[PDB]
Amino acid sequence: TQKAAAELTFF
Amino acid sequence: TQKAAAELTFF
Amino acid sequence: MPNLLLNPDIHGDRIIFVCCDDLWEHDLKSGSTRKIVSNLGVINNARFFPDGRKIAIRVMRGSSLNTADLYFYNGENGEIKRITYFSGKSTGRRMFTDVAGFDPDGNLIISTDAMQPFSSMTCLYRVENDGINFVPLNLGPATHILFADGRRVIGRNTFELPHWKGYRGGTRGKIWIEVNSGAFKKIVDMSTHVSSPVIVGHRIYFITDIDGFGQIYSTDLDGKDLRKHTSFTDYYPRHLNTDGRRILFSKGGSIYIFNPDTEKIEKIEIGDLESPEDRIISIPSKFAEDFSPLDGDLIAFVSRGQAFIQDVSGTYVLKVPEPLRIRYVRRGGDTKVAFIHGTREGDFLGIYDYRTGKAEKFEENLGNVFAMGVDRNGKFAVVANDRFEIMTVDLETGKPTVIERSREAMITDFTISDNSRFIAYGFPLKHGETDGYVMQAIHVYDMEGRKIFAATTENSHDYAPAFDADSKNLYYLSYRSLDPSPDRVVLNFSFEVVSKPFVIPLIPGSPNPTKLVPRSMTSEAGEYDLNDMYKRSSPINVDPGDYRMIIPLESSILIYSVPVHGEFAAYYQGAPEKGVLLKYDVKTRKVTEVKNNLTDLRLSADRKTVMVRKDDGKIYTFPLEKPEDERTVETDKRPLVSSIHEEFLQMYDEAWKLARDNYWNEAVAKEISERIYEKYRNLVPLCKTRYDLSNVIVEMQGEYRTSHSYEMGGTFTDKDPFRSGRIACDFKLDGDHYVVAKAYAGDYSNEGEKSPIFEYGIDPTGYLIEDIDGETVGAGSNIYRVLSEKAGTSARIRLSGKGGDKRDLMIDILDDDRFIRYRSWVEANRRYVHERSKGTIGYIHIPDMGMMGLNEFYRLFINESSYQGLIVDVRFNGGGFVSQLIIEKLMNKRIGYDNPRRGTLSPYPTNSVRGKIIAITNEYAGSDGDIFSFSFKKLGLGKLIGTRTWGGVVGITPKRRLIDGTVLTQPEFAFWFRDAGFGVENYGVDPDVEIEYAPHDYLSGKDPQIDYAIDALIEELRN
Amino acid sequence: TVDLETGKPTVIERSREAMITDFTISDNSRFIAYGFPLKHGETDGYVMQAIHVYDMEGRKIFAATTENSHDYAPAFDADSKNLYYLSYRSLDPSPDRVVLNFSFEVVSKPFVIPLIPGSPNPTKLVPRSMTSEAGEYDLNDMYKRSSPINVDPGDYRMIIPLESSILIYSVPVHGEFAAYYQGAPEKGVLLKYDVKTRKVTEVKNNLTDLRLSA
Amino acid sequence: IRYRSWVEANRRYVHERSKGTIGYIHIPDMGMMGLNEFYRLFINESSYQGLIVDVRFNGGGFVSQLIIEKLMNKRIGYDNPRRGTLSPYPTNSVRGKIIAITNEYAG
Amino acid sequence: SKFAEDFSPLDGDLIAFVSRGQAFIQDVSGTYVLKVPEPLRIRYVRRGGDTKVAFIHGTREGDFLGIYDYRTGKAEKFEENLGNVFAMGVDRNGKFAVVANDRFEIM
Amino acid sequence: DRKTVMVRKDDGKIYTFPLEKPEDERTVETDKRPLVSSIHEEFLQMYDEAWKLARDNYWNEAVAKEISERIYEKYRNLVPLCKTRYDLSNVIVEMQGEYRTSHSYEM
Amino acid sequence: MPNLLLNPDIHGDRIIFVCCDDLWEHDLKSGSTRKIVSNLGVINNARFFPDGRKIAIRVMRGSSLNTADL
């Protein structure tokens, strides 16, 4: 799904 | 001209 | 086939407990068991009234049990009745809006955040006339309320925490007791978390794992004389309840009894109770994932771990003949399809020929696969796994062959040329090991010569590679077109539209095809040479934007574009990202819109068919030649068929496997995982409902004794969520009429920050609500219910104020009004701070560290940063990840000013605080909230006031869902603070000055934390 | 205001932060709505802007909007019954594609304020039979009656209320390099919002400036 | 083109002379171009033991404060993943020592 | 919608419809809805004027003609029994109504 | 005013369009708000209606006079014990049987 | 508020009958009554097997009970 669906670490 | 034509101080 | 029993309560010889989401009652005397209430949704708690006749019940609704409300049950006539229409928000870990206890007079007291700006603010209310009226106790947030000798006993955050065993954070359950008809004193505050408190005689019995495992303990009404009464070792005990003589509780799916006067414990015998149909039907679209177009206008798609080959209409359907867990399906040939089959051991490549029916399945383990593709010639496949490897798998034998491995992230962005000779893919990389940014360069693998070439440099982010049909040029996208866009509110800039397409001719000397260089003037006719090809790169003359895909066609190029948009809906409502398909004519260089409202796009092998998903969630298909002739892909014509027990085993094993594979510490994961597998697996066969599996899975997650082990989504029920009618007002039953006790409002000029009644030009406060939509409300008519039934529409409300002041208005009835309450609160605190500091101190509140936190912080920051002092209240902060971006703003030190000919001084930096800063935090601020807290002290931005914070700083980034949609999280990224290590985890952050907010503080209507904050700054501001 | 008959100028209000160049006059010549720059503190890093309304009768100034953000482009409807304007109050962040950052790109939204209390937001399409209007002008606490119009947030520079529709000038998000080093003008588009169908459409693009007849 | 060539040359030079232990960033002005160039290299040069912030010939403007803010970020934590490498906190922080270069043409 | 019966257009682009014995005046979108204030068994609803609607209310004794003004909220209800009504109409000038019953009478 | 047209199509949905521009039709939404009722109030109402129809339409009026009056109360007393539609069915059909004639159905 | 009871069957002291479309069992010996099967749809008939252990049930579905199965 897309090439910019950001996946950063959530706290 | 527009209502968002920013006018900040240049240095 | 025994059932899983849990959450019990007792009264004499009768014992009620939960089985298959339904409520049961068991008689110790006769040994009889019966279902006394069902089909209400998932019931997780039931509590006997004093007389032991009526029963308060908490039931959850919404496919994911996202909503909840309370019901009454009268065992005499068997009458059921909903009591609350708050539609309280709940989650597995925080199942709020419940029974808090009963008062001496036998009245039910509930705990709910339904009328509060914060979910943790589960305030106590005394239920009246069966929901007609609610009386606040004003004792602050509380989970349990008990009464001993006319003394109120308060249990704060005393619910169970099966997902985090050994928890010792700032939010750990604590007990307080009244000592002087208003005076309260904390009496039970151990190192660990205390849950399910009860009183038998003059002793409080509760649960805790101070010794390493859950056990029952007790102390006198002073918290003195601690005693351990059990020595369990199999499963933690949970849900203590009592009748005044004996204590009831559940463990390992069974109900036990503990007699305090004997210290004897025994398992109650229930045996088989209910075994529903194992074979279940499901709507394939509800769990659909992965949709790919095949030859002959056929469609393939995965749903609930199963795969299917069908025609677009969904009339001719073929199930792939392979056991549970197919992750992916991909065109492998004329009538063949490759798929990825997942088991407990790992992922494997498989092939299936839907024409002949044959279906071999390789045994070579590929690891955890996250991407898969097959070459147009059906010779090999390309696969990416969580080992950060990209590889080719010989579709003939099955032998996998690793091409390259990245040491930063997965290589899921790749493509294969049509002649099957090259493989281009994004290769994540870092310049330094501790670099804050991961770059990505496109790499190309040549099957002949078996060498890897660099298609692009490693200074930015290159992606979406794509070969043209002739295999002569490589197209791809980049975020290299740096150009800033201005922020409309804050002095700031960011890169919004910096995406641009580029191309690279595989034959040196050959020009960029889109440049339209006359053929007669170019001397091509060379051969393949991938050396220094990154030097021949060239862009295509297309306006910069935010592109996610480029598809080179004969005389045109398709590009997927995503308009700039806010992130709030996607962050808190799962709102999908809306894109549009653009067409770039190579000859005229003109761009046009081919299709909008898209959320995903796939393209056929022959580039002739386009399959897409739109914002409505539906899947469509259209010919690239005539996009106006799209058809809707129907998948629900045939029911999905599965076995509850086969899925439950599969899901448990997957949950267990993820928990192991993603835990931040590998060594730990090895011992913890192997030591808990069988233990929790043995309970799976006793599960008959999703909620049953949940109880089992979360408990096994708790075994990691770490934060952020959650379970979200999933399908537990088919009941419609509870609805609640709101108008941002507080009603008070006075006489036989409801009077608006309070009319909430934040910033009258913002959107959605006040009661919809204000739009008519009147403050409803003090008015009497005669009726709603012709129906009289008051003494004999639950206004909450009437509103409940009008939620989402406008209803005529009749109001009466001072004198003959009568109004008749069409009022919008909201489905929720939390945000309005929240902003009201913030503006109230903000006004308060300005008045108490005499206009010398500002105030800012940060609700979370997500998008909402960014909104609220700036919303006030731009007006409150220039006072002599500033209070940064981060209480109840839900965490997230933007704490660093906020800390950066607060870190700005003002060191200059701008002097204008006319006007006032401009501070430098603009985003700097003028004076002293003071932070306020509590046990409800956590995660990124913990990080911000620790940081504020560490950087010496000011003093930190309040109470120790939550203590959960091991972050998550889920990347898999169970076959039922469920999203589990695994603490995968342990935060390490310099000069503290991982210490904050399971502990939190201590404030410089501790200021408890006791129950008597709430009774006096005073906020001691904020007062101290103000007083403190005032004292600091005398220079 | 300058009496076009004599020439006598008459100061309505003076800001101490910036010029009051954003203003409008109702068709009945009774009210004057304008953006009024202000600061909460003298050394405040941001200048806020609230809309003010001046009533020629009574010669008193009322607060059309609160002073917590940036309100602008006031416009009266022909009937002089409602005051429309724009605001950057719809905070919602947009992610940066390169750096860990976020900014407010599309947070502009239109709002309206009925000059007669008890009258509803015209674009809400509340059935006339169900609304008991027929009141008189009252600009007191009018900022409390403010209401937004159901239009997707964007970057609007002007709102023109018409009979059964509303025109809005929109500026797509764009980089600043060309404008900063090549004098490149800002490109806008003129949108039309149908009050009845609530559907938006493009009326004219490649615009850099717009004026409207009397 | 000449400008970026110059920047990459100095950037290669600094990496070779410090034996890969020092980063390099140049800021041409304090306008939009300055914001581009600063980030263009900042995202790859901020995690070396040392960092050189060359602002020679800087034509001024007004974004010095926004850049100073980035360079002011003090690294106080790290993120430990099950797989992959450490993530610095803040993300936009310089790892080590910073050194600034200026001349009479920066104004 | 499951039990909807009788759907009639009113002035001001409003809609009236009967469902499960209840009646409602609403906008086409169904966002602004008014329930007619009359006990069970409304058989028919018909435009009676600018903001008025006539309806047929059925009880065990029979059918009766009623009027309701959704603007003011008033709603009188005649007591003259019309028998079993199967059709009903109002004149454009809101003066009278026409009714048919199972006695084969038109009135 | 003959200006607005309301229709129902074969999909069961209701639409509305101006007689001037039939291309601009809108769908009438009615399910935005739940319908609210009382089981026992409806059950009483339904029983009475069923009972009334059985009397009013029986082919023989004289017979209908005696049969009806002689079975009303008897079966009405069971209505309050009904909690489900199927319960009401048991009661209503039994009262229909009292006519000892064919074609007394409930569909 | 008593319920409407119907379509019964008996086996010894145990008696199953229908109440609120759901199946119930009643024990003459103890006088206890309990729901033994529900949420299947409308049940109009239930029959004890010889052994008095298993029970054949006829249940109807479709808004108008137009369909049925055992």
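Here Swiss-Prot sets the residue numbers for chain C, with the shown residues being 39-1061 in order.
A Cβ is built for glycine as well, from the same backbone N, Cα and C atoms used for every other residue.
Annotation note: C:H746 (mutagenesis position) sits in a coil segment as assigned by DSSP. Neighbour list (C:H746 (mutagenesis position), Cβ cut-off 8 Å, at least 6 residues apart, same chain): C:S965, C:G990, C:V992, C:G993, C:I994, C:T1007, C:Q1008, C:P1009. Annotation source Swiss-Prot lists active site, charge relay system at C:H746 (among others).
According to Swiss-Prot, the feature active site, nucleophile maps to C:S965, an assignment based on experimental evidence. Around the Cβ of C:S965 (mutagenesis position), a 10 Å sphere holds 28 further Cβ atoms from the protein chains shown.
The active site, charge relay system annotation in Swiss-Prot covers C:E1023 (among others). A simple way to gauge crowding: the CB of C:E1023 (active site, charge relay system) has 25 other CB atoms within 10 angstroms, across all the protein chains here.
Look at C:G993 (substrate binding site): DSSP puts it in a strand. Residues annotated as substrate binding site in Swiss-Prot, with experimental evidence given as evidence: C:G916, C:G917, C:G918, C:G993, C:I994, C:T995.
DSSP assigns C:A643 (mutagenesis position) to coil in the three-state reduction, placing it in neither a helix nor a strand. What Swiss-Prot says about the mutagenesis result for C:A643 to C is this: Decreased catalytic activity towards fluorogenic substrate and insulin beta chain prior to any modification or oxidation. Further decreased catalytic activity towards these substrates after modification with fluorescein-5-maleimide or oxidation by oxidized glutathione; when associated with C-414.
Swiss-Prot lists C:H746 to A among its mutagenesis entries, and the accompanying note reads: Loss of catalytic activity.
According to Swiss-Prot, the mutagenesis experiment C:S965 to A carries this note: Loss of catalytic activity. Reduced to three states, the DSSP call for C:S965 (mutagenesis position) is coil.
Proximity to chain E, defined as a C-beta distance under 8 Å, is registered for the following recorded positions out of C:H746, C:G917, C:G918, C:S965, C:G993: C:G993. Cα spacing between C:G918 (substrate binding site) and C:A643 (mutagenesis position): 41 Å, rounded to the nearest whole number. Spacing of C:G916 (substrate binding site) relative to C:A643 (mutagenesis position) is 46 Å (Cα to Cα, whole number).
A separation of roughly 14 Å, to the nearest angstrom, links the Cα atoms of C:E1023 (active site, charge relay system) and C:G917 (substrate binding site). Its own atom aside, the Cβ of C:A643 (mutagenesis position) has 19 Cβ atoms within 10 angstroms in the protein chains shown. Reduced to three states, the DSSP call for C:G918 (substrate binding site) is strand.
Among the binding-site residues C:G916, C:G993, the residue whose Cβ has the fewest other Cβ atoms within 10 Å is C:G916.
Within 10 Å of the C-beta atom of C:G917 (substrate binding site) sit 27 other C-beta atoms, taking all shown protein chains into account.
The two recorded residues, C:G917 (substrate binding site) and C:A643 (mutagenesis position), show a Cα separation of 44 Å. Highest Cβ count within 10 Å among the binding-site residues C:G918, C:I994, C:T995: C:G918.
Contact with chain A, taken as any Cβ pair under 8 Å, is found for the recorded positions C:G918, C:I994, C:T995 out of C:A643, C:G916, C:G918, C:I994, C:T995. C:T995 (substrate binding site) and C:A643 (mutagenesis position) are 32 Å apart (CA-CA, integer value).
Site extent for substrate: among the recorded binding residues C:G916, C:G917, C:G918, C:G993, C:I994, C:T995, the largest C-alpha separation is 16 Å.
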